[PDB]
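Worksheet: one structure, shown below.
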Amino acid sequence: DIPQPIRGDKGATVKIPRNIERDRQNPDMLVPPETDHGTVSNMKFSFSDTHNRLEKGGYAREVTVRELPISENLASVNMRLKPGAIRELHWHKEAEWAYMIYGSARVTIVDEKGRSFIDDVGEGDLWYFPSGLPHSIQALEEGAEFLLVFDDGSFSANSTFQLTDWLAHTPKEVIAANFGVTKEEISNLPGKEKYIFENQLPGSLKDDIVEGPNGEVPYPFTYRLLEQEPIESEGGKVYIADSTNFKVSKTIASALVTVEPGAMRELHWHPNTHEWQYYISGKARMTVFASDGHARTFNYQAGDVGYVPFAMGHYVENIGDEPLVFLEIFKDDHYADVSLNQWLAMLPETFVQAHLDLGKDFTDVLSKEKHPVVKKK
Amino acid sequence: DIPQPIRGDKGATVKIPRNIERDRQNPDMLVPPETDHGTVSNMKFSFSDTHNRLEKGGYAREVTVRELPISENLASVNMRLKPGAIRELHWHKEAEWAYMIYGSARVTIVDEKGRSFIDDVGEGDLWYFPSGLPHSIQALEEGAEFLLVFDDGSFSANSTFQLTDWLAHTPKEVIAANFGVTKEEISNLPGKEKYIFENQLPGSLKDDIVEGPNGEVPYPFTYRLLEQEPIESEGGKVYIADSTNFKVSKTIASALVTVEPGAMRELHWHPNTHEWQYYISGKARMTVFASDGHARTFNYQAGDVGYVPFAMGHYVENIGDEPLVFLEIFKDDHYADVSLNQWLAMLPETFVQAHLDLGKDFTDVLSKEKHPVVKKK
Amino acid sequence: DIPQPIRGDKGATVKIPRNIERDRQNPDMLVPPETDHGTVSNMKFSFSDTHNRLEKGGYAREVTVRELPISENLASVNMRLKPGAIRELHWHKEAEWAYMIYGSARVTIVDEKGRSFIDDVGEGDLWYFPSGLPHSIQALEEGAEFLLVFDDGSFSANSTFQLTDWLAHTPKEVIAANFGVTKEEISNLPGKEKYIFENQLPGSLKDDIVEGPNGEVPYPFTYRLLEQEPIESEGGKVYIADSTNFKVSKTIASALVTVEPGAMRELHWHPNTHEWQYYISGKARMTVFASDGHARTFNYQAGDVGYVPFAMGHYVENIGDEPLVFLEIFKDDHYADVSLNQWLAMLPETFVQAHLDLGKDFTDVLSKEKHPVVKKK
Amino acid sequence: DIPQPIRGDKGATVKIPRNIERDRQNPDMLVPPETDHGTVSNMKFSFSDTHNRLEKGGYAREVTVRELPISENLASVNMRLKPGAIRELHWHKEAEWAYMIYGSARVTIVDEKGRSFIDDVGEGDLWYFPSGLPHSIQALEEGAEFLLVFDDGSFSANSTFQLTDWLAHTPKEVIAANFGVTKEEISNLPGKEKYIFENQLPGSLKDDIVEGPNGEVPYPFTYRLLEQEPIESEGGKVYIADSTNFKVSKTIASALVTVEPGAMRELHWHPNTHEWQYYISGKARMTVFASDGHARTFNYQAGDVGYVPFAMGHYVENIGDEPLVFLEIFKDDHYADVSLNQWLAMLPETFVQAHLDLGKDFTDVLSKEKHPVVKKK
Amino acid sequence: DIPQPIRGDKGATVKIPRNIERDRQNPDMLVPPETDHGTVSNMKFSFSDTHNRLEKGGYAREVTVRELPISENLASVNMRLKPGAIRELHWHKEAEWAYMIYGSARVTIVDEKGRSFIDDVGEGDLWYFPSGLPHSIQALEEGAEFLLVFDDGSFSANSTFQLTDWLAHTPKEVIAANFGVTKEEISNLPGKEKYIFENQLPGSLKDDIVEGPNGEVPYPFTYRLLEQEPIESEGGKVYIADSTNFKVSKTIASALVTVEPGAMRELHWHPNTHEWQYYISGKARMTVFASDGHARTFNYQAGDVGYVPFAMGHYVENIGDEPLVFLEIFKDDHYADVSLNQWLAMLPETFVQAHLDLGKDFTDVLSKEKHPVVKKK
Ligand SMILES: [Mn+2]
Ligand SMILES: [Mn+2]
Ligand SMILES: [Mn+2]
Ligand SMILES: [Mn+2]
Ligand SMILES: [Mn+2]
Ligand SMILES: [Mn+2]
Ligand SMILES: [Mn+2]
Ligand SMILES: [Mn+2]
Ligand SMILES: [Mn+2]
Ligand SMILES: [Mn+2]
């Protein structure tokens, strides 16, 4: 059918040409809850609405502050590599956190004492590369498709510092001198960046491991997120990875959230910092409570970016018949939330009653245990 | 079918959950021209991706700098009124330009010498309300749906200054004193804004015309755009309304562009200022040339906002089988463009040849007459 | 009498209409020391010059960056609660530090592991609520009046996140779902914020203490400042509370300063950060030394806010016949000062002499012990 | 010899490694007047201290806000073309003003009604291209070397919009469609920008003049500055070109100043806007008086950029044995100055005397006629 | 001879008046490597191009953000004191790091617990004064000339807080009261700042050491940099002083680099922060690789400031026949670099080969040990 922006005796049929397919994806935007109110910034953007850079070996498309201006501190890239294909050795100012959605890949990273780390990363796995440290990605036999997040929203995928591009812009005599070789021994250096390129599949991980005079790195740069025990509640699971368990991940705290059909991520806020969200699969709606009686509801599905400014109240409700699976990202060294339910459960009942104009029948239902994901009764 | 981001030997199939319906709307973004290159800001946003404020009498939804950060100087509202329904008497800092897409409506405006203007506005008609001057909209028997543009991108639809809201926040004794009445004579004033409200259809326009001690206003605030003679070229028409013909419209210059199937708005730029675009109907693609070998192609359809930063090169190509109809908006007192074709036509042939590495066979085809819309041969 | 801005052979009688009562409160501004010089920003603002929000149960009035633009990092609220009256359960981005001037009150706070803290706070007592953690205030039998300070000067008292306002702007079905109740079981929720409301006096503190599965909080959120041993000098006392003794108070370091008639807070500066001041009682004058031979003298009394930009030199001299009692606030994890006297006492005498063009008779008087408050001989 | 920063009993010999050649070029910086005082921003930069872009056909090197941060509104390029060599047809946001120091060149410009202007420019000649209008430069038989100024200090020489670069980044099918040609008819378009390129000398100017349906342009874009009558004073000449005589030059007002050995540009200020300076030949010193008893003296010679913030007092003294020849540039529609001498000449003598503590013997020497350049007696 | 900006078939002879002496100092700027490309900010400024403040006892000249706008976080002063001459007791917001190039000097510093530190500093020695703590410099028998660096680029040498200036702007009655003396006992205080003043040589360091009730300071404020063991590589030495060895130096990490004729500081970047450079002696060239195929080469010699924005690639090549000696400064608590050579040495050879299109003959030459300075073979 054809949705109309009508709610009871409010609204009207659309009369100008329109985008029906988008209206259908945004039922809570075309027809908001009556409890929404006031101007709130846009907190929703689709990777489908971005230009896709296509290379031999895959593609990369980004959502930045230039697309979603609210998110000044965090930007993201959806990257894809075909089997064996290489993301060129490179570096950047920003720290890089990543979630492997499809496939498997090998990463390399050398730190500032010249200690190397090389490791294979599967679906549900993370990596974190501290600011400025050089790294690579090479997909294995299935290829790889993954979400990268960078701790500056000004990030630009096109402006990474790359091995070949650096050498292509360094005088040949300096390069020769740096390495102790002749200009002729290096005449075949690429004249421009590679960025992403087809390459033969590598061998087994163990034959790549590079021994060095400098030691093993003190903390791993990868993390098996889905191998951890999750917080289980009635309608879903939550896997948390931050600087307290994923030790190198100093500037990025993360959670993977699974919400079953008919369940929701409960009403909570984050007392530490802004939340950046990516919707891996499923269909959701969320309301951002902005104080001063301002609130606005957004709809999300696979490939959408969401955002919740520091301390604003929210929930994320699965509104489809498949599991809702999304990531919660924070630029901080820990994950923290305050749950509406737990908060009220931990105060005197008559006090809460004074506040809400409700009785024992309500405060009796409060739970002092925190359940990040609840099921509808 | 299912589009893939593959172009020849570049790109790959998508392997993560995705938004197929959006991919289908963005063929030139999922699969960009090979001539696209480098980071360019987002220049595309859909009104379907915005929260819709529903009231008794219609609705309003906005696209601002909070949604499309590139457009710092211009914001827009898509507003809808049911028959007789009123947009409350109000005012704002920003100047207001409007295009009536569907229906008809009556506007009132009183200027700063207390001269009133009241007029009925049909499809294809414009209005312009200078900054700070108070105004209203009331839809006639068909209702009305129209596009408003404001000469500040920070504009917020919720923060207009409204008659009732002003009085609701003024001490009752001051109101009584201002008017020479008793507090009791005014006890029935609304306690909160109305914004949009159902009201009975008005009578004929001539019975509303208010006589005054102060004179007729010197220039009308409305304009019959589609009654003007358009620039006719081979594949379309262009109606221009700016401060030189629509005299009050000092801060906003506009063009309505119709592009036939298989035609395009030619390659041009604007030498004066940024272009803000609204796509009324049809399907388009445009490439923004950003200098330094940067360029990026965007797709648009009904309900989309587009933007072209000051002086960047572009074209707008109809890529559907219906007419493409869009508006070109500029915050300036005139419309100006420089056409690639005309520009080269007006230089010596051997000079142009020196530049493009092409011969008489090319420069022979150049036209010294400007044709804003061309047909494919 | 009638003060005139005349100092010896400088200045003149005022000849236009004037505000004599303010002139009398500002003797050192109408007639500055001859040693003052150059443009210095305003460092003085009165809570009496602010709009007072009146509610059933008390009032709140604020001094922010919108009032005192120099203070970009710190803002303050003077709040008042009648007996039993409640400051609605709420939260904010900013950390909250407070001094209880009059009365007593009960506070609640739940942290992010769902551990609650509930405690009664008397005159001379502090609290500190870390950013984002939810809290309440309820006055006991005497009522309560207290000074709140927030670690962002952009703070706005009207924009706190409140329990009822959040629920009033959340869809009723989501609320029902979050809690496992029916929409009817919650139909009585308030439709708008409460903010401050009359309520019956609570019972004894011990009957409120809420047991929980999560533990006692690791550090208390309140502090008995006046029960600490103060630094006693000849003309006054100084009580310091910062993150080293009041452990939770990470972002705010404080001092209460009592200065006897004829005494002054000595010449010092703060080597770490800006000083924000509140004048609880008494009458003072202070000179801010801004480098480059810039200096300006301000007058303060009860209800005034003062400020000293990072590292500028100053003193605070009691100029009335009652004790001067003011607070020194710093956005930092420690209190630090450098005393002019101690500094010079700790250098070679002939060196100091070389600097000041004075002899043994002066350097003999220097004290290597720090005396924050000195008496006139 | 070896200069030392010593002035009477102030200063000392330099004892660390140093740059003697620069010290010799900056006598008034290594050893400032005793009347200089306080922090003043840098107002001096050499084109010799910039990277020179070398192309086949010439070079271009720039001084921008990235080099001289004080000059936020104006930037400059020193460009050089070999005989016949072409500056690629291009455009920019900024308006372009130019002075032809060496050689001669042909310019083309097409305006926004498609009217072309083509003209030959000799030494002492100017051009002005309004923002956004496309243009070219081709040097004649002597080659050409000239100074360009742009009315935004953020200008970047590398980011101009160029004919070939635009086409290289436009889909071939769109180009074909725009022009009514086949993709094959245009397969030879350059793949990258040209920027500057060797080309055969053009023919006589009259064979290039392009006839058009649109008319002659209403005002010429070039100006014979040195053919105007200059203001002659005792020690030099001043040629003024601004929007009142060079009519198109709306955003840039200019003066060429010649100062004979032993003469100086008098003490004056500009009451309208900042002054940007280029030193064509000779050696100068200037003192910028910044108010609040701040002042600082700078040295300049050929290839130096200078700047004087809006309304600051100055003079420019030739300190070499050759003529001093420099340009005064203003982002404004007129040239204006206030002369210290004329100003005082036009007030009552006893008033001026009261001010300066001097007698008839001084005020008798004042001249009510303005003499921009004075000779030492 | 006379250098020309010609490189093979690119460039041309200069034809306008020019600054030949500067051209000679900038061979790589007048004639850049062909591998340079694109707009890069200025990273080069000479102290010779600054106004020199001359006082009785020495001089001070500064390079700030007002001179070198790229360096927003770090500014520097070149200061000179004659024998016995004093830098007035003073303080500032900024932390101060210093390198003693010529001579020897005594420093005093009193901390915020009133603990004093007094020490003599020779050539190759450092000091660090934490923000806000008061200090002095007095040169010994050879005089002293040294480089100061401040951890804010907005720093202004003229705006330090000075002992005498503070007292000159404090009411005499307050001063008398602060110290317990009479106004007459202090009538001889200086009326204005001293800043730098001639004074008799002090006595032996041990007779100055001031005993105090408060303890020895926990960490020294000076450091014997050249007495540490340096990193020795084939063509030079590197001495590192940061917060891990020079313990108080929390906000500034430093390295002294000596590069022999025919050697270079290798290709590396800093993964933590921007690099600020001072060239003590010798002649260098450096290329800054800015990503996106942007790079630009600068020339430096004694008295030059250089800068490398966070994470950009570079090398510093001695291009003269004397040792090149420069300082690397970072606003951070540690020194870190990533070496191109070590980085590649620590990855699989076939991987590096895949990247660079080179064979075993190249990867065989890589060194897993880091050699900051390499010699040409
Ligand atoms: Mn990366
Ligand atoms: Mn959340
Ligand atoms: Mn309006
Ligand atoms: Mn256009
Ligand atoms: Mn609070
Ligand atoms: Mn203080
Ligand atoms: Mn140009
Ligand atoms: Mn001037
Ligand atoms: Mn210092
Ligand atoms: Mn380095």
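By Swiss-Prot numbering, chain A shows 6-382, in order.
Method on record in the header is X-ray crystallography, 3.1 Å.
Heads up, the Cβ atoms here are built off N, Cα and C, so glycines get one too.
According to Swiss-Prot:
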- A:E333: active site, proton donor (ACT_SITE)
- A:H95, A:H97, A:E101, A:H140: Mn(2+) 1 binding site (BINDING)
- A:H273, A:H275, A:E280, A:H319: Mn(2+) 2 binding site (BINDING)
- A:228-369: domain 'Cupin type-1 2' (DOMAIN)
- A:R270 to E: Leads to a 20-fold reduction of CO(2) production (MUTAGEN)
- A:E333 to A: Leads to a 25-fold reduction of activity and a 4-fold reduction of CO(2) production (MUTAGEN)
- A:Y340 to F: Leads to a 13-fold reduction of CO(2) production (MUTAGEN)
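Location within the structure of each feature annotated in Swiss-Prot.
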residue	record	DSSP class
A:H95	Mn(2+) 1 binding site	strand
A:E101	Mn(2+) 1 binding site	strand
A:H140	Mn(2+) 1 binding site	strand
A:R270	mutagenesis position	strand
A:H275	Mn(2+) 2 binding site	coil
A:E280	Mn(2+) 2 binding site	strand
A:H319	Mn(2+) 2 binding site	strand
A:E333	mutagenesis position	strand
A:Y340	mutagenesis position	coil
Cross-chain proximity of binding-site residues to C (CB under 8 Å), evaluated over A:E101, A:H273, A:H275: A:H275
10 Å Cα neighbourhood of A:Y340 (mutagenesis position): matching binding-site residues from A:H95, A:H273, A:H275, A:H319: A:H275
Cα separation, A:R270 (mutagenesis position) to A:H319 (Mn(2+) 2 binding site) (Å, whole number): 9
Largest tally of Cβ atoms lying within 10 Å of a Cβ, found at which of the recorded positions A:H140, A:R270, A:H275, A:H319: A:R270
Cα distance (Å, whole number) from A:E280 (Mn(2+) 2 binding site) to A:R270 (mutagenesis position): 14
In sequence order, the binding-site residues (A:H140, A:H275, A:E280) whose C-alpha falls within 10 A of A:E333 (mutagenesis position): A:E280
Inter-residue C-alpha distance, A:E280 (Mn(2+) 2 binding site) and A:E101 (Mn(2+) 1 binding site) (nearest angstrom): 16
Cβ neighbours within the same chain of A:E101 (Mn(2+) 1 binding site) - under 8 Å, at least six residues apart: A:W132, A:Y133, A:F134, A:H140, A:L153, A:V154, A:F155
Cβ-based proximity (under 8 Å) of the recorded positions A:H95, A:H97, A:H140, A:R270 to chain E, or none: A:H97
Cβ contacts of A:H95 (Mn(2+) 1 binding site) (under 8 Å, same chain, 6 or more positions away): A:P139, A:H140, A:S141, A:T165, A:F166, A:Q167, A:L168
Candidate with the highest Cβ count within 10 Å, taken from the recorded positions A:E280, A:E333: A:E280
C-alpha spacing of A:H275 (Mn(2+) 2 binding site) relative to A:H97 (Mn(2+) 1 binding site), in angstrom: 28
Sorted by sequence, non-A:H273, A:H275, A:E280, A:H319 residues with Cβ within 8 Å of centre, Mn(2+) 2: A:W274, A:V313, A:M317, A:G318, A:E333, A:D342
In sequence order, those recorded positions of A:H273, A:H319, A:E333, A:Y340 whose CB lies under 6 Å from ligand 1: none
Chain-internal residues, separated by at least six, CB under 8 A from A:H273 (Mn(2+) 2 binding site): A:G318, A:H319, A:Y320, A:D342, A:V343, A:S344, A:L345, A:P377
Check: same-chain CB within 8 A of Mn(2+) 1 site center, minus A:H95, A:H97, A:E101, A:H140: A:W96, A:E99, A:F134, A:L138, A:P139, A:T165
Neighbour count (Cβ, 10 Å) for A:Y340 (mutagenesis position): 20
